[PDB]
Structure formats: C-alpha cells, structure tokens
Amino acid sequence: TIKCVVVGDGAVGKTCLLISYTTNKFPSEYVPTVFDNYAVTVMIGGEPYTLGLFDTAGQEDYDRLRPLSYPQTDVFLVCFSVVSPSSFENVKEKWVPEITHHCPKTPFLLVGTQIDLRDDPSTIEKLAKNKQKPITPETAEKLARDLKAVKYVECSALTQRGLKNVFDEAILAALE
Amino acid sequence: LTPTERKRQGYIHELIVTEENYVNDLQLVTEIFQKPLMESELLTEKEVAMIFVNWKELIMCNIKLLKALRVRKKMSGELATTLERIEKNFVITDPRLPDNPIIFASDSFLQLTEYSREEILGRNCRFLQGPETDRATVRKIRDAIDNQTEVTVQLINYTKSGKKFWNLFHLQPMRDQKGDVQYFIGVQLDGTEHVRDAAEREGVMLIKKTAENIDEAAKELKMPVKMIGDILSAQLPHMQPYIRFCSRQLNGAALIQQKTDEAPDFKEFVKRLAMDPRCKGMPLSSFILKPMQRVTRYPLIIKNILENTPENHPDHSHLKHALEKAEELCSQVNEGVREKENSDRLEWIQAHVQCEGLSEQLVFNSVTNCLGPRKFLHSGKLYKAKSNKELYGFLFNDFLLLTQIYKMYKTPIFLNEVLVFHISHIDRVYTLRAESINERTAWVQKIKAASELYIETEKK
Ligand SMILES: Cc1cc2nc3c(=O)[nH]c(=O)nc-3n(C[C@H](O)[C@H](O)[C@H](O)COP(=O)(O)O)c2cc1C
Ligand SMILES: Nc1nc2c(ncn2[C@@H]2O[C@H](COP(=O)(O)OP(=O)(O)O)[C@@H](O)[C@H]2O)c(=O)[nH]1
C-alpha cells in the first residue's frame, strides 16, 4: 500500500480530483461529499499497486493538525489551481517547504488543477480585473525544477483530462 | 427547486450521512483493533491507553449528536406512516419557512396532480394554478393565510401534464398549545364542475371533516423541523474530548510505528486485523486520523449549509452561530496539540537541567516577563569554536539556555539583548559551530525570529 497525501490551498480542487478519480465522475453540486481515507488498486504493466489516498482539506488553516497526516507518507501531491495564482505562490512559500521539513525523504509531484478553466472566457475576465493571468504549464514546470519536484502534471476533475495520469505518475515516484 | 436550496438539502444530507459513517468507523476500530490489542497482551494497559486513548469518550460524544440528527429525519418518517391511513388529497405547509413550502404531500395528492413527491416538497402550491384559474379566488386563499384563518373556496387547478379539474379546496391553520400558527392543512376535492346547492354543501363538509382528522392524527407529534443548525449549535460545545485525543494521538502513532519495526510478530498481527473487509483495505494508523479529520470537516460542511441558507430562514440564525462554535473547536484542538507538546518538552527539561549559581529558582513551565507562558522552540548540538566544548542549547521564546552533557553552562541568555554562526549578546560575542548548514539555518532563523518577537512586545 502506497500512502499518497494531497496538499494545497483551500478551494484549489483537492477533494474533487480525489472524488473524480475514485468515483470516475466529477462531484455534482447537488450531491457533495467529503473524502474519507480511500484505497484504490491500479494496474501498471500487469502489476497491481494499492494507493492510500488522503485528503487534507479543512486542515490548511491549522498548523498543528496538518502534520498529523504526514507520517508514513510515500508520496505527496502539492496542488495549485492554474487559475488561482495565490495558490501557486503558496507552493514554494508554504507547502513544499512544509513537506520537506516533515518528510525530507518523501518524493512529491507538482499538480496543476482546474485546467479546464484556463481557456474559460468568463474566468480570464475575473483574473484580468486583478491584473493576473492563469498559470501556463511552462511557468509551473519551471517551479517543478526549482523546488526539485519529481515532475509536473496537469488535471481537470471536471474533464478527467490527465486525471488518471496524476495518480499513475504519483505511484512511479514512490517506487524510486 | 432553486439551485441554492437544492444544494442545502444535499449538504444537510452530507452532514448526516458522513456522521453515520464516522460514528460507525469509530465503533469499527474499537471492535476489531482496540479490543483485540487489549487481549493480545503485546501491549501493556498503559501502552494501549497511549494509542486509542479516549476513543470511547469520542464515541459517546458523537452518538449523542448522531441520535439528534436522526430524530429530525425520523419525524418525517413517523408522520408519513401515520397519515397514510388517510387516503385523501391533502398537503401540509410550513409558514415559518420561506414562501410557505410543502413539507408533506399525501399519496392521493400525488396521484391526482400527477406529480412526484420529489418534485413537490419545498415549493408553494401555486404551481397547481393556471390560465382559467380565477385570480380573484386565489387572492381569497392568500388573505386567509395572512389572516391565519381557515377558508374554503372552489377554483380551477391544473395537473403536471395540464389536465384541468375543479378543486373544492379547504385550508385551515394548525395552531399549537400556545396558540400560534405552525402549519397549514390543504384538502383538495377534485371534480369536473363548480358544485352548487346540495352537492357543494356536502363536499364542503367532507373536506373540512378530512382536515379535522389530519389535524388530530398528526397532533401531539413533534413535527418535522427543516433545520439542522439548532442541534449543532448546542452539541458542538460538548466536543471537548477531541482536544484531548489529538494532543496525544501523535505519541500513539509513534508507539505503533516503533512496535512495528522492532517486532515482526506485531506488524503481521495488526495487518491481519486490517484484512477485515470492513476496513476497505485501510491500515489502523489511518483510522487514527478520522477524529481529527471529522472536526476539521465540520466547519466545511456547516459553511456550505449556511451559504445555501437564506437570511430570512430561521435556520440561518443557528447555522451562523454553529459555524462560529465549530471553528472555535478546531482552534482549541489545534492549540491543544501545541500545548501538550510544549508541556511534554518543558517538563522533560524541568527534571533534566540543573540550575546552579542562580539567584532565583528557575521554573521552566512558568510565565515569562512580557510573553506570558514560556515556549520551547529549538534545541540541538552546539560546539563552541576556539574551545570545542561539548555544549547543548535549549532555545525558548524569551531566553536561550546553554547547558552541557544537564548542567548549566552560563547565565541564561535573554533574547531582548541578543543579536545574530555568530550570535552577539551585548558586548560579548559568541561563536558557535553548527553540525550542518541546514541546522545553522534552523538556529539563525529561529533565534532572530524569537529575538525580534521579544523586542517588539517589550516595546509596548
Ligand atoms: C396547505 C396549503 C394548500 C394549498 N393548496 C392549494 C391548491 O391545492 N391549489 C391552489 O391553487 N392553491 C393552493 N394553496 C394556495 C397557494 O399555495 C398560495 O398560497 C396561493 O395561491 C397564493 O399565492 P401567492 O402568495 O403567490 O399570491 C394552498 C396553500 C396552502 C397553505
Ligand atoms: N472547472 C473545475 N472546477 C473544479 C475542479 N476541481 C474543483 N473545482 C471547483 O472547486 C470547488 C471546490 O474545490 P474543492 O474540491 O473543495 O478543493 P479543496 O477545498 O482544496 O478540496 C468546487 O465547487 C468545484 O466547482 C476542476 O477540475 N474543474
């Protein structure tokens, strides 16, 4: 069993990508739930691997409760919304330094989420009003190198684009 | 159903369902982990108490909550089975809720109107009205509701498909013992024409007598209340045991991890316990997170219930106060972890550090001059340059204490007069070698931060 922990700012899409991956469908707004500790078994090259999925949502603003989830973690998922730049800044300013402190031997991926809103005209308008632009993959891949992340991945819990790939690359990182 | 109100019913559903699963998960751990380990005798009574600690106290704490949330949903279940004996067209509405929504619809009403109970509940009965419906008669119904008095009129109502039918409709309030109106009863008697004379007089008596039975068959029963914040606001102040659990759960996880590595029999024994299909393939250690995970997810749930609850809703006053109490609980628990760790560190120092050549009796776990309670920050091996003396320093929020492998080295260096590897105190200059560059970073960053905190607070 490989323990994977998803961390990142609030409302970046941590819970959704976990639900959308495990339930193979994006959470309906009318039927919303939390994400209990879940275990999935995927097949990579004929070899079954078991992921231990953990959701740190609701802990972001609690510094003594957050690291309780960190013990025995095999791989981290540092998340940021490609639309929210402030969540992208807290990656190098908060989350990556925090997991390096608690779990220095634990590998982590750089996960860009909500990539389906990057082309959305309505969303760019709101970002333009604050003189901000959505994080391009080229930008995020630069942060992936500078923070010594294993690699960079993008996903949409809504479109399921590159969603499977995120957890697949997560496993490969925990087998290093 | 508005998208907003539909989300509310979904989040209230989430609260109760996840509570069901959570209380059940608490009881699973006790059954298949705690009790087997107590009998396994691989751990002493103290060692078992170091792991699960007040798990039992958490269960009783949430069962009291779970039963309260269940009773509210049970009210609509007990009522439906009671008013099922009445095979007449009738609905029940709640004036105390926005736009006076249907909180109950009879089976007969659903057959007549061709509607389903899911497409009706939470909406005003005005959807039955249409083109040929006399708007003047409709206003006669509105007045009776505003005037809180009964009424009996005849008007054209329409079905889901649009099939026209006359409605010998009777309305009457449902007053409590105090005398105030709490609900409305609406009886429908479908027809094909506007009944007159003997046909009308008979029909009026029928529907009025019908409403009298509904008022009696549903009396003395605490009616279904469409709100959940009233419970949470009064139940959350009793979630005190969570503060105790999370503060000591860290020592428990480290106890298991230790026992796991230094005993192969223990590791296999615990793994076999987790092979229970009820565990969904999750290890014991992950179940320890659940109490902490539950309190942190209470504000998330309540916040979403609140943001989909209108201002004029009687639940908004409770949900708002409940979210305040919920977020307080997390903070108290969050700080509870910090306080327990601090006490564990300081009490360890109190009975391990000898204080000689000092004027006053140094008590570590006490109050500082301007920062309040003393807090331990950092501690590591420190070698003094040009001397190479094996020293060991304990950094606090108010002062730095240098010891030796514990016998005190020098006078406790306060941080209101310290400077920043090279550490400077007044005139005296200290030169200390760190074990590594990362440790030299840890010292400098924390000493400077603690020094600046003392100074700025002292400058008030
Ligand atoms: C318990 C109850 C049952 C009602 N049943 C009907 C009904 O069957 N047909 C109808 O046209 N109005 C019915 N009404 C009245 C409407 O719900 C609504 O109050 C009325 O049409 C006035 O609408 P307005 O406030 O938009 O003017 C009922 C009202 C109550 C309180
Ligand atoms: N378009 C889009 N929206 C998303 C996606 N993931 C999350 N969201 C939105 O983000 C909101 C909350 O995100 P959430 O999963 O709770 O993030 P978390 O708080 O970090 O766990 C939801 O209302 C979703 O509508 C995504 O992949 N695409």
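Using Swiss-Prot numbers, chain A covers 3-178, in order.
Determined by X-ray crystallography, 3.3 Å, according to the entry header.
Cβ coordinates come from backbone N, Cα and C, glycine included.
In Swiss-Prot this protein carries:
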{"type": "BINDING", "residues": "A:10-17, A:57-61, A:115-118", "note": "GTP binding site"}
{"type": "MUTAGEN", "residues": "A:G12 to V", "note": "Constitutively active. Interacts with PARD6 proteins. Does not inhibit filopodia formation. No effect on NR3C2 transcriptional activity"}
{"type": "MUTAGEN", "residues": "A:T17 to N", "note": "Constitutively inactive. Does not interact with PARD6 proteins. Inhibits filopodia formation. No effect on NR3C2 transcriptional activity"}
{"type": "MUTAGEN", "residues": "A:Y32 to F", "note": "Abolishes AMPylation by Haemophilus IbpA"}
{"type": "MUTAGEN", "residues": "A:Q61 to L", "note": "Constitutively active. Interacts with PARD6 proteins"}
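This view paints the features noted in Swiss-Prot onto the structure.
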{"residue": "A:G10", "record": "GTP binding site", "Cβ contacts under 8 Å, 6 or more apart": "A:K16, A:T58, A:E62, A:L79, A:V80, A:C81, A:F82, A:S89, A:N92, A:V93, A:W97, A:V113, A:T115"}
{"residue": "A:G12", "record": "mutagenesis position", "Cβ contacts under 8 Å, 6 or more apart": "A:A59, A:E62, A:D63"}
{"residue": "A:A13", "record": "GTP binding site", "Cβ contacts under 8 Å, 6 or more apart": "A:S83, A:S86"}
{"residue": "A:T17", "record": "mutagenesis position", "Cβ contacts under 8 Å, 6 or more apart": "A:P29, A:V36, A:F37, A:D57, A:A59"}
{"residue": "A:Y32", "record": "mutagenesis position", "Cβ contacts under 8 Å, 6 or more apart": "none"}
{"residue": "A:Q61", "record": "mutagenesis position", "Cβ contacts under 8 Å, 6 or more apart": "A:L67, A:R68, A:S71"}
{"residue": "A:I117", "record": "GTP binding site", "Cβ contacts under 8 Å, 6 or more apart": "A:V84, A:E156, A:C157, A:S158, A:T161, A:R163, A:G164"}
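Contact annotation for recorded positions (A:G12, A:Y32, A:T58, A:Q61, A:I117) versus ligand 2: A:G12, each with CB under 6 Å from a ligand atom. Checking the recorded positions A:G10, A:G12, A:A13, A:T17, A:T58, A:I117 against chain B with a Cβ-Cβ cut-off under 8 Å leaves no residue at all.
Under the DSSP three-state reduction, A:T17 (mutagenesis position) is assigned to helix. Classification of A:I117 (GTP binding site) by DSSP places it within a helix. The Cβ of A:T58 (GTP binding site) has 26 other Cβ atoms within 10 Å, all protein chains considered.
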